[PDB]
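This report refers to the structure that appears directly beneath it.
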Amino acid sequence: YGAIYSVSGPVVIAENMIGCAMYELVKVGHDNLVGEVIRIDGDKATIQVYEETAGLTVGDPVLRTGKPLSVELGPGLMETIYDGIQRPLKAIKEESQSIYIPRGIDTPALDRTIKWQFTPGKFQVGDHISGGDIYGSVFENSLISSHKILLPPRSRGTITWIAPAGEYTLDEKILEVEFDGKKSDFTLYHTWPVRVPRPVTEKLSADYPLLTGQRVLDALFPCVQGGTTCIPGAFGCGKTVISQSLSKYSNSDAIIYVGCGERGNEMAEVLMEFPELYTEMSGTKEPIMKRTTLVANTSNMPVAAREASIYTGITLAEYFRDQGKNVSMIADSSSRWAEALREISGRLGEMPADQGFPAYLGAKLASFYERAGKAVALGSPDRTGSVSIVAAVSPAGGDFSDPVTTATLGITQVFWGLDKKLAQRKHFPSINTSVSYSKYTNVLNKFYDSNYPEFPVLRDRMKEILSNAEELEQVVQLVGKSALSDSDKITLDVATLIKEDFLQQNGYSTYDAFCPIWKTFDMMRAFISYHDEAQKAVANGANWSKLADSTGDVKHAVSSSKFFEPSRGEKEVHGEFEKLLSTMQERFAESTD
Amino acid sequence: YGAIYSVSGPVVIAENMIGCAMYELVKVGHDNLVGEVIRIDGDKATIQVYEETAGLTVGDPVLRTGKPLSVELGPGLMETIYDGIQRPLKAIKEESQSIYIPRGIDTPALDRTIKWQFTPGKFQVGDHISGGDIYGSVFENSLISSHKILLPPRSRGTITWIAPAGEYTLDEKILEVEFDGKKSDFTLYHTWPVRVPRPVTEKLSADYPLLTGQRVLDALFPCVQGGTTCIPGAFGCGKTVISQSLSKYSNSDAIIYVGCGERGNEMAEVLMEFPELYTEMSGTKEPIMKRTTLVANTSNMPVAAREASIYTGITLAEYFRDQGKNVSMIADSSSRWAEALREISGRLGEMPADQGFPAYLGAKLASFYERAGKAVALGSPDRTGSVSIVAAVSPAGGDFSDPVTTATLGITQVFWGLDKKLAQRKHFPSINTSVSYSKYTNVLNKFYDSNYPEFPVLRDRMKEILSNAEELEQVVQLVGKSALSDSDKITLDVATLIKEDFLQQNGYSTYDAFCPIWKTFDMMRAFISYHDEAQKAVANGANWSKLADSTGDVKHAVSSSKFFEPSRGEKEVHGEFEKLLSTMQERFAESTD
Amino acid sequence: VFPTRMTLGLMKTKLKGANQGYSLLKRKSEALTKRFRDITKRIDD
Amino acid sequence: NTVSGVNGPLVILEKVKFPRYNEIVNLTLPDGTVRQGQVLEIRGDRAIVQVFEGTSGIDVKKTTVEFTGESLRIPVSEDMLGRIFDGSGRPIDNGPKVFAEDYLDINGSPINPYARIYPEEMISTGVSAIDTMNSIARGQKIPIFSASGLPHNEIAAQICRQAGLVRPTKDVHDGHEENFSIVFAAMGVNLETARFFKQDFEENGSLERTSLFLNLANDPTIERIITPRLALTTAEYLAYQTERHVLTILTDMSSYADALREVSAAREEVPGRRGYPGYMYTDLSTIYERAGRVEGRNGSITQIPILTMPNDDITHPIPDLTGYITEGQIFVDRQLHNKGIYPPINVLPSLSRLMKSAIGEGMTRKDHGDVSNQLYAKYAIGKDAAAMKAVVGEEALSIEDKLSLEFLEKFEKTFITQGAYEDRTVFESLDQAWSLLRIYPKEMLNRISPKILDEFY
Amino acid sequence: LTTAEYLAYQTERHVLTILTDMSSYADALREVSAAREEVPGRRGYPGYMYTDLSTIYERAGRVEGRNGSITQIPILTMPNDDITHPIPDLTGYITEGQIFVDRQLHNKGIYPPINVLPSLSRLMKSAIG
């Protein structure tokens, strides 16, 4: 149909376009590379072609698909690995003998090879149905049906034909819909453009616990179900590490991992590691992976795949939420997504803003976060779901004022830090309290108090300790440890202990084991207890030396507690933590008189 | 030929310019001003005209010279002051009653009044001769090697006409060469475009030093021919002195002095001083100037000549390298050559990189360093010659963290730190052992060990002793010198003699700033033998006060070492040092016991 | 971390403050060490 | 057709529209010299070319253009070691010729097949600070961050030469079972540098071990960018077709980045942060993506890029970008170099986040990783204490701090101090490391698991 | 604001209008005009950013004949945490004083966490009842 007028860089101009929508997907040239229409100048439409071009001729054919860059939502997304332009990566390996994308491959959006078992819904013939309703379900996992087959949004009618229970393939018809005669047939998959968010019934308040399973978050600033999060940091920050832990431990029923332009070895590691390791609520065959789907993309792999990653992933997440699942979406990193834009603004010749990144940055990040939150699912059964977004970014040389980090921080309500100095001693991730806040902290403590722990009371003293520690440390540096008071010495020690035992997730035998809110609470009871009794003791006359040497064993025990597997009496209160409480009491008394 | 389309500033565009190369020398207007085509858009050639384009209406003719802008390489270079694109300043003084060259005044690069005596080589008619082979020579010097005439590089053939012995002019033909009909005639000079490096048989790493004749250069970290070196700027209250002294004391076969874009006080000083001063090896006929060829630009000269300045000098240096000679290129300063690039960029409209300096900067420096180095000279019986670049890089932001300095140091393997406080007090040179380094040390120290000096032992030890002295000096301030051993006091005592004799040399006296490379080694020998013996003797039962009275005469000699003559029987073995060694051994039995 | 606009005004005066203060502290130390040597000798007597 | 104009490294051709992107064209000068270039931008009845070779002398109707009608691919053979090549797709050194059995593209996806399985095999440099504190794997990417007062070439050569002697000791241990190949590519460095490198490889072993691509600084920026691409093709073929582990030493990586910077200055392309391109991310990526295990899973390409920092800052765009992408960071310090430590590698900010992938356990200890973390932690405390020793004096520092100051000094002078040919096995390094830990008491070593401390002390 | 003018003037209401968040308004200004003839000012923020601002401030103030008023409390978020940045800087010149928050109190845990040292209103003495 159209004919290539020019290729200047990855940017292609082709005449004989009478139309085309925004960001319309095309297959360009005989090669059949990915593209999207960004703009139209005259009859000539400028289309960026984002798969590497080293050999596209002028006057090669241009085929419009007729709809924007879109995603399929349907059966077999779980335990199936995809790119950001929704090509199954497994399908490519077999055919192509190119494990990664080579230049010029056209592989359909889903797997049309794997038959799936369809069972019929509470909607039988003659019944009205509307988008996001559970028309049926597909068995995908050993424990649960993952993919609840939804009628798509922006479709409606009464069902003339319901296919019976049995096996069918993806392209075969299984549903016929009545509304102005045959409105159309439906297939197992449905399509949606990824620049349109999916519509919900209502959004609902975020105040319900999100257990990410990592001690350091639970202790300092927990997230919420419905959360939005920013995390900075630059290599040796433990972001890959916290993703793997996050996937294993996560209470959410789906986790969607987004690789924005990753090392490739990093993607190779996490893929291998989900079936090698076991889940905490049990998992039969590829345990963790059963709950994990990967969108993975490397650093030179298509600029479209990388740009679309956050939208392909957020659309997936919204679909699981409309299904009635709790989703934890990890994107890593939005900063690598931001580089895809920096590149897009130069090529096109549009004028950018500061740091050579465009101004449209701020809108695009904001749109992604607002589609997240906790909501009541669209569809007649009605369920509760969430999309809680944890989004990684990277500072430009210790500069946190770079447009990407500042923008994400603008939109977020939770900020979790990352300190370079503390990572060097091996404490990554490294969250303090002067580089981090959470608005959810206040409601979240109220909900944890209820469940069992004393957390809110301990949280306040814990915050104070860290806040004083920093200030007191500046005096040690400059003046020396000769200007201190004895209570201030106490604040320094307890603090050093907190730094190691929560923030560090680095091994010494084994990478640290699942620590819940309950575990995390016990650690806090022992550190806070140490501090109170010791200050009383010094106030009331007593040696510093006597008190520190005496705590001794108790300190070794809390350090290593996290390596030991949870439950050692109970999850709730361990016998190992219970006993220390007595030891402090016995010491306090010896010291006083 | 072409017709002027526009004159917008000193940039002039001309139409109707075909077969116009991209380095093409052109003469603009009726006046014949020098210009060169930086760019071409279509039929129109965009020219930077280096001279004032005042009086130039649109419609004046543009006449191609028919070839790039080249520099002439041949007899009658030495004892001439030149422009940045080689135009004799001296010749303008005769004609014009001007120092400088004013607009509408051009002249040829070599003088045609002067005639030189051409002597044939070892090739006669009918011989095949090859690129760079010695076709003849001219002798017009007796103090140094003269201008040996080569067959032009990248040129081969059989010689139809070899002019016999007699005086010919530089202009006049002395060769016709048969290579596909008459190849052309050639003359006594050859033209070579200066933005093209001259070939040589092969390039090698450096390994071969020569007389620097400034003690501190050899002693602290050796000075090598075929080297890459950074020297700090000072803007003529410190810069000028070290440059004048390096030209005068170094008895390198040639020296090529390039002032890129200087104050004009410094240019004025180097020209008047060179005939006035005496060689350090004997001979008259304007001593130092006869060895010197000067390119001298103040900042006032056209900007293309300032940019060109180093390129022309480097071609000059490279030409003499094929004759087999050792050259010092002393260039002052690269920051000022860099300033030209910045100016030329803004005039074109080129977008630069950091601090307003282009991006052509880093690659042009890398290309520049490699032209300089050691090579086996081209020409049939083969010799070795070298080109050693010492380039000053001054403040260009008031710091040394600016792009010009930071780029150069990296390619450079040597830094010599001038000291400001000592420089303001007029000790030149006075190189700081803290900031300085040479990565040439290893290969060189092995070279001098071969030749006859104990050089590796003494140089390494020189450095350690001084470094050690700063650390011991601090113990004297805070604890006290009295509680410290005799050994430590000695470490300092010796460092002060090494500092006084070498480092604090005065380039206003020749019995205090001119001594041969062997002589400089003999002085350093003297101090080291004393250090070991002094520490040995205090251990066997002596005191600082006792030691000082006892060494006496040898200590006084070492203090007086610099005042001594460059010879005593030879200028390579100084008999007074060899006998001093005996007096030291005899003194050590007496002192110790 | 820090403002990208007009940190130069506050930072410039700090920097000068520091080197100026350092020089001055050295004179006060030099005086304190100066007297100290003298009294040590007088006290033994 | 014929050259229309020339504006810097960009050449304006007035032509006809049949050419494809990166299709080779050859510029015929009036001298009758041919130089090669590839079309960077194509439009109707015209092109913009970037010429690899040269950038001046280009005429109008006296000059001519000729089309090759093949977009650039590199002629790759597996008989490339020992053979001398030049960074231009052919030797201009007059060295042994390249030959072709495949021609492979440098676009960054020819047929590219990489890691679906992460590195697990340890590869040693014979140097303790590298191996123990960070570890190197059969796909690991580690940047050598160097300076303008450090000698970058001496360290570059040091790491490579000593990793060739260790690597067959590791073959016998059954860490490996396949060949080792070196691919050395030098792009746009001085003559002095180039000569030096070749001399270094000869002394240790031979130059049969390595393949050489030599590119001279006087040759353009456009040449410099193609130079690593040539290295990538070499390495991918060897791994893919003949199940060899390939080690690439890419010097200087900074040289390549400045080149990118030049084709946005003399282009109308607006640059990003600090005058470095906006599409700088993609250019760098191309080198780093083409790494990891190669299909069959006995072949590999492992990368050690060599960066020289010009300002020596960690706010400069080149070191920052590289670091996020690469699997490790090795920081080499000017202050150690000065003091008399060779190698003078500071591990204070050297970190790997893919620390697990980097270490080995089937041909190295399991204890290797546990000890390294503790060492790093104890080094860091020893640095905090060093600043405090200058300020406070020894007039208030604690009993615990004193142990940490001693550890710091013993650690620089023993562990990081090694002979020029002295190679340490990874097991021997543990023994050395255990000597360093041994002065601290059992209550200071509290962070480590009890099991390990009672076992090995 | 047009709606506030209706109530304040026709039916004599005291209107307090809260306009949140001015940072989102400011950003919008930058993204537009990357394809008009008009071309942004200082740091990619419009030079005519001031004109935009002033259109919002136009419909605020006391009303003639003293039927009602519109009072306006805008909320600005400093994105770089400096007031030397465009959003606080241009807005602050128009505005009659400013109340700037405090980062330090917040960390402590205080609410509302503002500070009084950067906060000043010039027309304070004459205005009040």
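Residue numbering for chain B follows Swiss-Prot, covering 25-283, 738-1071 in order.
Method of determination (from the header): electron microscopy, 7.6 Å.
Cβ from N, Cα, C; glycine included.
If you look up Swiss-Prot, you'll see B:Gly257, B:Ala258, B:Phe259, B:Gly260, B:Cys261, B:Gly262, B:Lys263, B:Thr264 marked as ATP binding site. Taking the Cβ of B:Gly260 (ATP binding site) as reference, residues of its chain lying under 8 Å away and at least six apart in sequence are, in sequence order, B:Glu740, B:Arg741, B:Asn743, B:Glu744.
DSSP assigns B:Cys738 (mutagenesis position) to a strand in the three-state reduction. According to Swiss-Prot, the mutagenesis experiment B:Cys738 to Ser carries this note: Reduces splicing reaction speed. Inhibits splicing; when associated with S-284; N-362 and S-737 in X10SSS VDE.
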Cβ neighbour count within 10 Å of B:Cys261 (ATP binding site): 11
B:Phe259 (ATP binding site), number of other Cβ atoms within 10 Å: 14
Cβ-based neighbourhood (8 Å from the centroid) of the ATP site, residues B:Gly257, B:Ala258, B:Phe259, B:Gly260, B:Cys261, B:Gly262, B:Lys263, B:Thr264 excluded: B:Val265, B:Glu744, B:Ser872
Inter-residue C-alpha distance, B:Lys263 (ATP binding site) and B:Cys738 (mutagenesis position) (nearest angstrom): 13
B:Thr264 (ATP binding site): secondary structure state under DSSP, collapsed to three categories: helix
Cβ neighbour count (within 10 Å, all chains shown) around B:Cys738 (mutagenesis position): 29
Cα separation, B:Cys738 (mutagenesis position) to B:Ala258 (ATP binding site) (Å, whole number): 15
Chain-internal residues near B:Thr264 (ATP binding site), provided their CB is under 8 angstroms and they sit 6+ positions away: B:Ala258, B:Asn743, B:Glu744, B:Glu747
Between B:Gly257 (ATP binding site) and B:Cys738 (mutagenesis position), the C-alpha gap once rounded to whole angstrom: 13
For B:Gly262 (ATP binding site): intrachain residues, at least 6 apart, with Cβ closer than 8 Å: B:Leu896, B:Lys898, B:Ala901, B:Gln902, B:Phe906
